[PDB]
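Single-structure report; data block below.
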Amino acid sequence: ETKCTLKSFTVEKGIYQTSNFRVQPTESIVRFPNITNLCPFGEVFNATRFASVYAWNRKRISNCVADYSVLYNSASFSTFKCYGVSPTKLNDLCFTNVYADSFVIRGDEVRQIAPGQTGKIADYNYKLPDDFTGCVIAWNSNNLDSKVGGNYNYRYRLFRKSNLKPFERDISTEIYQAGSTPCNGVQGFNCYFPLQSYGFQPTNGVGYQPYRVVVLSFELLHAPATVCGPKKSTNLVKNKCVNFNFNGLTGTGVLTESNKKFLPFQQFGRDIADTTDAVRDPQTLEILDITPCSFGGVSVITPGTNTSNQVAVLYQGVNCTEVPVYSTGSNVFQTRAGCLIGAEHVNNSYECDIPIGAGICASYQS
Amino acid sequence: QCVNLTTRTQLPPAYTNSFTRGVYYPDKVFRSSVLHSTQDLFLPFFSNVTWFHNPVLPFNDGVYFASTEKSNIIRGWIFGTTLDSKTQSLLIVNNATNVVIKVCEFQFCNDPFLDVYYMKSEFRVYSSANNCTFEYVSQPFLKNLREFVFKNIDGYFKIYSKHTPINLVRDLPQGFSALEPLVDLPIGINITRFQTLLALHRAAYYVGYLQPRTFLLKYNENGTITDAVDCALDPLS
Ligand SMILES: *[C@@H]1O[C@H](CO)[C@@H](O[C@@H]2O[C@H](CO)[C@@H](O)[C@H](O)[C@H]2NC(C)=O)[C@H](O)[C@H]1NC(C)=O
Ligand SMILES: *[C@@H]1O[C@H](CO)[C@@H](O[C@@H]2O[C@H](CO)[C@@H](O)[C@H](O)[C@H]2NC(C)=O)[C@H](O)[C@H]1NC(C)=O
Ligand SMILES: *[C@@H]1O[C@H](CO)[C@@H](O[C@@H]2O[C@H](CO)[C@@H](O)[C@H](O)[C@H]2NC(C)=O)[C@H](O)[C@H]1NC(C)=O
Ligand SMILES: *[C@@H]1O[C@H](CO)[C@@H](O[C@@H]2O[C@H](CO)[C@@H](O)[C@H](O)[C@H]2NC(C)=O)[C@H](O)[C@H]1NC(C)=O
Ligand SMILES: *[C@@H]1O[C@H](CO)[C@@H](O[C@@H]2O[C@H](CO)[C@@H](O)[C@H](O)[C@H]2NC(C)=O)[C@H](O)[C@H]1NC(C)=O
Ligand SMILES: *[C@@H]1O[C@H](CO)[C@@H](O[C@@H]2O[C@H](CO)[C@@H](O)[C@H](O)[C@H]2NC(C)=O)[C@H](O)[C@H]1NC(C)=O
Ligand SMILES: *[C@@H]1O[C@H](CO)[C@@H](O)[C@H](O)[C@H]1NC(C)=O
Ligand SMILES: *[C@@H]1O[C@H](CO)[C@@H](O)[C@H](O)[C@H]1NC(C)=O
Ligand SMILES: *[C@@H]1O[C@H](CO)[C@@H](O)[C@H](O)[C@H]1NC(C)=O
Ligand SMILES: *[C@@H]1O[C@H](CO)[C@@H](O)[C@H](O)[C@H]1NC(C)=O
């Protein structure tokens, strides 16, 4: 390549510049603060009692780190139904003020909780929007929400003057006039109560057992989002040319221990011209340095192809540790100019003919 | 629980000299032994700052608030546009225990106050609280002066704080002390005006406004801002 750069088949004695050596990163590391503030979902999923279908429990959720993997792998739940958001990508997506609507219904009517779905309780008790961005989780609770004498504590809305709008909760208990005469609070002709009790029994078959059903609604409005996954982190390595993503601040380099004393509220530092120099890992809370990976040109020292054929190679401004066909070659010498391979260091001193630098130079004997 | 207060206390609206106070850390970056020029919202040097010995005051862009209070009579703050349930509003209360930050459609009376009984418990600042959006609780904040800087940018409410013992009687001391960043809140309110809360038994504070301009800050070895220079005050500057 000396000949190729010179574009000649014969080369004169001297030292010539060539391509640039540069170290490459090995792997990647990511660090995020201690995953805490776990979002309180057990209080709504493992609550002792749930509300009626017509008076479903509505809860708001914000400022929490939600672990949806455990529910995703939860084998206790049977219905994990939703299409608006892919179930495995919840941890990636970030939202705010997730809504939880929980109740207990019959097993047969669990299908009624779906976008664009009708039925007996879908259009009367809890109606879903056609553009629903959420997910419904349902599971049998016959052993808990039923009585051997009959669970009569759960009621559902049966008769209504009109349907129910999506995301509407109507708990009004008023007599219904089914004819052309007022009821006046009398269960007379064309007069039926709007609420009817459930008849849950342990001996009831599949579809008649009480199922606990809760829908999660994800909304993302102009205010900043705050509810999403834990953002798993990797481990920490040192003294290696890598690339890093420290709490969103990303870049390449090599990291070492440092003795800087950050004031207790900073996260990183820089010297001049916007060049980051130190960081603080969000878990150990210690200060680490950053230096760029080594680079620099290479040069070839030759006595002239007329005289001999062997050469020497100089990596300038590079520590003699990340040396690597000429990875080993001959004995390697380290000088203030860089690292030299293919030459032998002596203790004599003569005139200078091929200047190398820092007060040293080379000649042909080897 | 509160009605119009007949005892219309008069706090004389005097003017005094801002001197060189009201400098806060503008970001969260460590710098050592460097001089950095930055353009941001600050309180211009040697300006008229209003001194009161609870009127409604405009918020403008940001507010520098100070009080050399003793026995901690200052209680809290109210923020919003109309300070009614008709509009989203914000409230800060700093009682004996943990401070409480609230964001709801609160309804106050003409004269909101706390009052104390001598048994030390009384709270009749507002009337109704129907729709709530944000809640938060933190550690209590508090011869000694307390300074705070309030900013509201991009749905982020930023509070910077600093308290320092004092010995001078009336005016603000002619010293320098940077303001470290205390709290950030991720709630958006189109605040236009604000108020104040006192502790009455059953009063001097200073207010200044911010402006956008350019400053030069000097960092010491440990990264603490130790002095600053305005860039639009004097030709020497
Ligand atoms: C982040 O969490 C880790 C996991 O526990 C903490 O590591 C240990 O925490 C215990 C108790 O806090 C300490 O007694 C150990 O000394 C920690 N191990 C270390 C430091 O190697 C870690 O302390 C947590 N850090 C923060 C800032 O919360
Ligand atoms: C090239 O890098 C190595 C590795 O850091 C340097 O060796 C260090 O030298 C210092 C100074 O004598 C010692 O305190 C360390 O213990 C050494 N570390 C190792 C792993 O040997 C070496 O000095 C560097 N090259 C030059 C020319 O300074
Ligand atoms: C200070 O105000 C709070 C309410 O703003 C008082 O009550 C506390 O309320 C919170 C909110 O649920 C509870 O978690 C605390 O347990 C309550 N007690 C505390 C913090 O002591 C509180 O009593 C007030 N402190 C006083 C009057 O000294
Ligand atoms: C209670 O207040 C909150 C916040 O002020 C309201 O939530 C949002 O308010 C903005 C105001 O412009 C609306 O544009 C959004 O559509 C609201 N989002 C949601 C999810 O409601 C909330 O609407 C208020 N509720 C009541 C009953 O007043
Ligand atoms: C502050 O006021 C501005 C209006 O000057 C609000 O911007 C409006 O927001 C609503 C709700 O999204 C939009 O329908 C309007 O088109 C917006 N108008 C303009 C001119 O932008 C802004 O949302 C308010 N912010 C807060 C936090 O109250
Ligand atoms: C800045 O940091 C330095 C380094 O810790 C501080 O200097 C130390 O101060 C303590 C307290 O007087 C001494 O015991 C140490 O011997 C000092 N060490 C050194 C290396 O000087 C210094 O106090 C801090 N603050 C300022 C304003 O410089
Ligand atoms: C409810 O309890 C079961 C049994 O321990 C548990 O597996 C499940 O994770 C709990 N639910 C939540 C939301 O934590
Ligand atoms: C090679 O160099 C020697 C002297 O160093 C010279 O005598 C000889 O002629 C050269 N050979 C060539 C130019 O082919
Ligand atoms: C001669 O040089 C070699 C390395 O080139 C060195 O190890 C040795 O100590 C030197 N000896 C003297 C006497 O200078
Ligand atoms: C405040 O304004 C008055 C006039 O109202 C003026 O005399 C005084 O110098 C001003 N003080 C300042 C700008 O610090």
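Numbering of chain B is taken from Swiss-Prot, so the residues present carry the numbers 14-66, 81-145, 153-176, 187-246, 263-297, in order.
Positions of Cβ are set from backbone N, Cα and C atoms, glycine also.
Variant annotation in Swiss-Prot: B:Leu18 to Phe, described as In strain: Beta/B.1.351, Gamma/P.1, 19B/501Y; the structure shown retains the original residue. Under its natural variant annotations, Swiss-Prot gives B:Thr19 to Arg the following note: In strain: Delta/B.1.617.2, Omicron/BA.2, Omicron/BA.2.12.1, Omicron/BA.2.75, Omicron/BA.4, Omicron/BA.5. In Swiss-Prot, the entry for natural variant B:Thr20 to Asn states: In strain: Gamma/P.1. The structure shown retains the original residue. According to Swiss-Prot, the naturally occurring change B:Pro26 to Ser is described as follows: In strain: Gamma/P.1. Annotation of the natural variant B:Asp138 to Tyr in Swiss-Prot: In strain: Gamma/P.1. What Swiss-Prot notes for the natural variant B:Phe157 to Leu is this: In strain: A23.1, Omicron/BA.2.75. Looking at Swiss-Prot, you'll find the mutagenesis B:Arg190 to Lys noted as follows: Partial loss of biliverdin affinity. Swiss-Prot gives this note for the natural variant B:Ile210 to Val: In strain: Omicron/BA.2.75. What Swiss-Prot says about the natural variant B:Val213 to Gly is this: In strain: Omicron/BA.2, Omicron/BA.2.12.1, Omicron/BA.2.75, Omicron/BA.4, Omicron/BA.5, Omicron/BQ.1.1. Under the heading of natural variants, Swiss-Prot lists B:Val213 to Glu and annotates it as follows: In strain: Omicron/XBB.1.5, Omicron/EG.5.1. One natural variant named in Swiss-Prot is B:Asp215 to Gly, and its note says In strain: Beta/B.1.351. Under its natural variant entries, Swiss-Prot includes B:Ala222 to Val with the note: In strain: 20A.EU1.
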Nearest to B:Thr20 (variant position) in three-dimensional space, by Cα, is which of the recorded positions B:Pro26, B:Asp138, B:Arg190, B:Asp215, B:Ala222?
B:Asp138
Under DSSP, is B:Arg190 (mutagenesis position) part of a helix or a strand, or is it coil?
strand
Separation of alpha carbons, B:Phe157 (variant position) and B:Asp138 (variant position) (Å):
12
Which one is it: of the recorded positions B:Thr19, B:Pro26, B:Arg190, B:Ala222, whose Cα lies the shortest distance from the Cα of B:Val213 (variant position)?
B:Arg190
Take the C-alpha atoms of B:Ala222 (variant position) and B:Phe157 (variant position) and report the distance between them in angstrom, rounded.
34
Find the one among the recorded positions B:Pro26, B:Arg190, B:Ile210, B:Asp215 whose C-alpha lies closest to that of B:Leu18 (variant position).
B:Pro26
When you rank B:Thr19, B:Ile210, B:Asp215 by Cα distance to B:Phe157 (variant position), which of the variant positions ends up on top as the closest?
B:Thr19
What kind of secondary structure is B:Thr20 (variant position) part of, going by DSSP in three states?
coil
Among B:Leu18, B:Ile210, B:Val213, B:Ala222, which are variant positions, the residue with the most C-beta atoms within 10 angstroms of its C-beta:
B:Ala222
C-beta crowding around B:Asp138 (variant position), within 10 angstroms:
16
So if I measure Cβ to Cβ from B:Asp215 (variant position) and keep only same-chain residues at least 6 apart in sequence, which ones fall under 8 Å?
B:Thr29, B:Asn30
Distance [Cα-Cα, Å, rounded] between B:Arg190 (mutagenesis position) and B:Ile210 (variant position)
10
Sequence-ordered list of residues in the chain of B:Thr19 (variant position) that lie 6 or more positions away and have a Cβ within less than 8 Å of its Cβ, or none, is none
